[PDB]
Amino acid sequence: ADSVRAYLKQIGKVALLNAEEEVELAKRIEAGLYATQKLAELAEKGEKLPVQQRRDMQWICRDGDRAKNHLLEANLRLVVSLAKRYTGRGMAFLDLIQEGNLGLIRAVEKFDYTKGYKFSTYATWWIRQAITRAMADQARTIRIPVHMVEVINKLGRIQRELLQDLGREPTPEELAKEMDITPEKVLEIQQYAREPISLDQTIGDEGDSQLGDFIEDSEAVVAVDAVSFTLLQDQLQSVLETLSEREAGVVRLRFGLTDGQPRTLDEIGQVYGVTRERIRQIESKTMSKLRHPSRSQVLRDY
Amino acid sequence: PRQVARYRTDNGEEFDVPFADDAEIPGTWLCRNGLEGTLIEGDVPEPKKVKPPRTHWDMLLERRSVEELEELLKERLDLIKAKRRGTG
Amino acid sequence: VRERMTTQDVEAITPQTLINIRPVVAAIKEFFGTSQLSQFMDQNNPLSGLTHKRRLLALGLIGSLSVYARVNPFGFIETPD
Amino acid sequence: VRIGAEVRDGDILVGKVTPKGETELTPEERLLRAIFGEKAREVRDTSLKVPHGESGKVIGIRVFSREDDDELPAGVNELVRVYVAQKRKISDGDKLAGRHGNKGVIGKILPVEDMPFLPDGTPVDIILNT
DNA sequence: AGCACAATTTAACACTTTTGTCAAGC
DNA sequence: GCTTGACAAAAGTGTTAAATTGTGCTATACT
C-alpha cells in the first residue's frame, strides 16, 4: 500500500539503453525538433515543399517524441539512484525523485550524442543539481534564496573543518577570518539559518497543553484603556468647549480628531480662507491657553 | 471617498475593486479568481515587455548549426525513403 | 564514512575528511537532554538529591535502591560477604 | 535594580527598551503630547517587572555584556540576571508533616497566650487531632 | 557546491516641491 | 487681525549605483 514501492515497480518495467541506442534515439529527437521548426518557419517565409516530403517531415516529429519519452523512461532508475542519498534533509523522497526527473528532462534536451560520452555521465550533473537546487527553494518553511543557502552551508563546512582543527568550536572572528567576512555578518547569517518550531508540539510535561495556546496576543484590546480612552475623548471634548469656535476647529484639524487625518498649515488655512502663517499663529496662542492650569491639571493624570 | 473599477478575467468573470479616488487605477489586477484581469476603461496602456521563455529549440540551435541539422534530416529522410518502395 | 570513502577518486581521503564527528557529539548531547533517564537533579534538601541518585527505573516502574545494596560489575545487585 | 533593594509586585527589576514603528499614534494621544510637551518616543517599553504576588530583597546581579567579552548567543548583545530571596515565616495554609506520612495544612496559629499549656506555664507548640 | 549572468530590489543622491518659522509690516 | 518674503527643514521625486535574487550550468561512468 506504500506509494513509493509502486513507482519503483513501474519504472523497472523499461529496459535500459545500451551505448548505441542512446545515440540513435538522440538523433531522432534532434531531427524531429528541426523538422517541426522547418515547417513552422516556411509559413512565415511564404514557402512550400513537396507534398510527399512535407508528410514525411510531419511523421519525423511524431517519431522524435517517442524517442524523447522512451529516452526518459529508460533512465528513471538513474534519478532514483541519485535521489536516495539526499533523504532526511527535509524533503520527502518522492519530491526529490520528481525534481530529479525534472533535471533528467533537461539532460535529455541538452544531451549531445556527437561527443561520444555515455548518457549517465552528463545526466548525473543535471539530476544532482536539480535535486539540490530544489531543496534550497522548498525544504525550508521560510524560503531562503539559493545564494544565502549556499553561504549558510559554506559557513557550516568552515565551522566543521574549523571544529576538527581547533578541538573547540571557533568563535565568530575565526569563522569570519576563515570565511573572509565580518563577524557581524556571520552573526546575521546564523540568525537566518534558524528553523522554526512547531506550535502544535506539546510542551505540557505532565499536562498535555500544546505550545500554541501559550502565546499572548499583544494587539488584543486592553479592557481598561478602551474605556479610559473613551473618557479621555470626553474630557478633551469638554476642554475644547472653552476655546473659541474657530479655535477649536483649528486644533481639531491640525491633529485630525474629527476626521482622523492631520492637516498641513496650508490645508487648514484653505478651509478657513486665511494664510498658512496665521494658522500657525493661532495654534501657539491656544497651546498656551490649553497650558493654562485650569484645562491641564485634569489631563496630566490621563 | 472611493472610485470603483471593474476587471474582466479571461474566463469572463468580472470583479469590482474599490480604489481611492485620488490615485491612478491600474490596467490589470490580480483578482479573487487568481487570474489577471483587464480594466474595461480606456487604458489599459501596455503589456510590460513580456519575454519569451527558453524552449527546447533554443537549446538545440545553440549547439548544432542549421547545416548540421539539415544533413541529419537528409539522413533521416533518405532512411524514410528507403521503406517507401525502395528496399524491401 | 562508507559513503564518504566510496564517493571519490582515492588517495585524497584523509581520516578527518572521511569523518564528521557531528553524529557522535549530537547523540551524546541528545542523550543527556530529551531522555527519560537523564533528569534535573531534584534538590530542595540533601536527602532529595541523594535519593534522586540511586533511584532505579524501568521502561512498579519506579523504585529506589537498598541501603546496603552494592551493584556488581555488570549491574547485578549484590546483598551483604 | 540596585543590590539590597526591596521589590514589590510590579516593580521594575531591569529597564529595557525595544524599537517601535511606525507608531501612528491616535490623535487624542498626540494632542496631549503637544499640550504637555512630552515627545512621543520612538521605542516601546520592554522592561522586567517582578511577577504578581512576589516580594523580597535583591541579593545579587549577574550582568553579561557583548561589549567587552561574554560569548552570548548570536543576536544577544547583553544579559542581566536578578536574584531575589525572601525569609518565609511559617504561615497559616502551609503544609507540615512528620516522618510517618501524616500531613496537613496549618489551619490556625493561636497566640502563645491562649494556648493549652502544661502546669509549668509552658505553652505547647502545635495541637494534633486524634 | 560553486560560479556566471541577467533581472529585480534596494540604497543612494541629487534636486525640487512642501511645510513650518522667523522678523517685519499692512 | 492678518499678510508678505526670506529661509531652512522636511518630504517627495527622478536618476543611478549597489545589492540582492533567480536561473542556467558543470561531458569518464554511474540506472
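Going by Swiss-Prot, the residues shown for chain C are 391-449, 486-506, 520, listed in order.
Backbone N, Cα and C atoms are what each Cβ position is placed from, and that goes for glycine too.
These come from Swiss-Prot:
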MUTAGEN   C:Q429 to K or L  Rifampicin (Rif) resistant
MUTAGEN   C:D432 to V  Rifampicin (Rif) resistant
MUTAGEN   C:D432 to Y  Rifampicin (Rif) resistant; RbpA no longer rescues transcription in the presence of Rif. Decreased affinity for Rif, no change in affinity for RbpA
MUTAGEN   C:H442 to D, L, P, R or Y  Rifampicin (Rif) resistant
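Within the same chain, the residues at least 6 positions away from C:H442 (mutagenesis position) whose Cβ sits under 8 Å from its Cβ are C:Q429, C:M431, C:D432, C:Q433, listed in sequence order. Most other Cβ atoms within 10 A: among the mutagenesis positions C:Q429, C:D432, that distinction falls to C:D432. In the three-state DSSP reading, C:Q429 (mutagenesis position) counts as coil.
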